[PDB]
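As structure tokens, the structure follows; a few thoughts come after it.
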Amino acid sequence: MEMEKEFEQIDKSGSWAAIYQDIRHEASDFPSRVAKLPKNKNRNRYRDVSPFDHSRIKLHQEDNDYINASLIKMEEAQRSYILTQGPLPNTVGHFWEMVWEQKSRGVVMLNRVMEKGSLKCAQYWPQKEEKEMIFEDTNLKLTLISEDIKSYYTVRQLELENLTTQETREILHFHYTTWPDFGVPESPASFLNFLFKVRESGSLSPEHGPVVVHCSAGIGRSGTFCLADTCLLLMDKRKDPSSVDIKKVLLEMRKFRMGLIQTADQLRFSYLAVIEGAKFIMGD
């Protein structure tokens, strides 16, 4: 069923809450035993958001390999993503260790450091060229190279140095700065423009490791980003684009991380974004 007609049907009948609850009921439940170990309590931002054991990212260290991060591997679309929480004061070194070890080219950030008067993640990158950051626990140095501030997003060039080997790499930071404190955006136009800028950079492409994408918990806004990207790519690849079923793609993604798409309003917004974005993919 053409999703655009499915959309009008749900909207006229006002059944978004019913649709969303069906997804919650059918979603996978896999163990997350490592996340719940006592030694990892200060590595988790939210007690009810944890990576599954089977898909979690492991740090390359014998001490403690745990980070709240999951690998979402989309087999038909040939895309992979790492979804993670906003870094905590005690996990900023782990975060950049993961970026290094997984060979990522881009980091996608969909929240502000402060929202609703409360801290939603650490200030984990440097704000001035001449004031670099050193993470002593993981032996990394991070330097701000340049910054381009636009009306709806900011792009930063960063240099990450492995102090153990003196290798350096360029990382691109894509920061969507205008998601509202409450609710979802009224139009998907600026979110889609942002997605296309990330694509254009190479950060989503198979010559690099998976992009790292986060918000505060790494399931709501972050899930909207990867769901929209994968659905649009499938509409490009298939003979019949109207065969792409956004609810089925979301359930596949929830095999790899719990809770993706947090509200019925985020589900509706994801539909709107794919419908409007398809009016570029299909050639208009």
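A Cβ is built for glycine as well, from the same backbone N, Cα and C atoms used for every other residue.
These come from Swiss-Prot:
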type	residues	note
ACT_SITE	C215	active site, phosphocysteine intermediate
BINDING	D181, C215, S216, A217, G218, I219, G220, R221, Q262	substrate binding site
MUTAGEN	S50 to A or D	No phosphorylation
MUTAGEN	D181 to A	Substrate-trapping mutant
MUTAGEN	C215 to S	Catalytically inactive mutant; abolishes sulfhydration
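Non-local neighbourhood of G220 (substrate binding site): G259, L260, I261, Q262, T263, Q266, each in the same chain, at least six residues away, with C-beta under 8 Å from its C-beta. If you measure from the Cα atom of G218 (substrate binding site) to that of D181 (mutagenesis position), you get 16 Å. Here the Cα atom of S50 (mutagenesis position) is found 13 Å from that of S216 (substrate binding site). In this structure, the C-alpha atom of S216 (substrate binding site) lies 12 angstrom from that of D181 (mutagenesis position). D181 (mutagenesis position) sits 12 Å from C215 (mutagenesis position), taking the CA atoms of both as reference points. Under a cutoff of 8 A between CB atoms, and with a sequence separation of 6+ in the same chain, the neighbours of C215 (mutagenesis position) are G86, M109, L110, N111, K120, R221, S222. A sphere of 10 angstroms centred on the C-beta of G218 (substrate binding site) encloses 29 other C-beta atoms.
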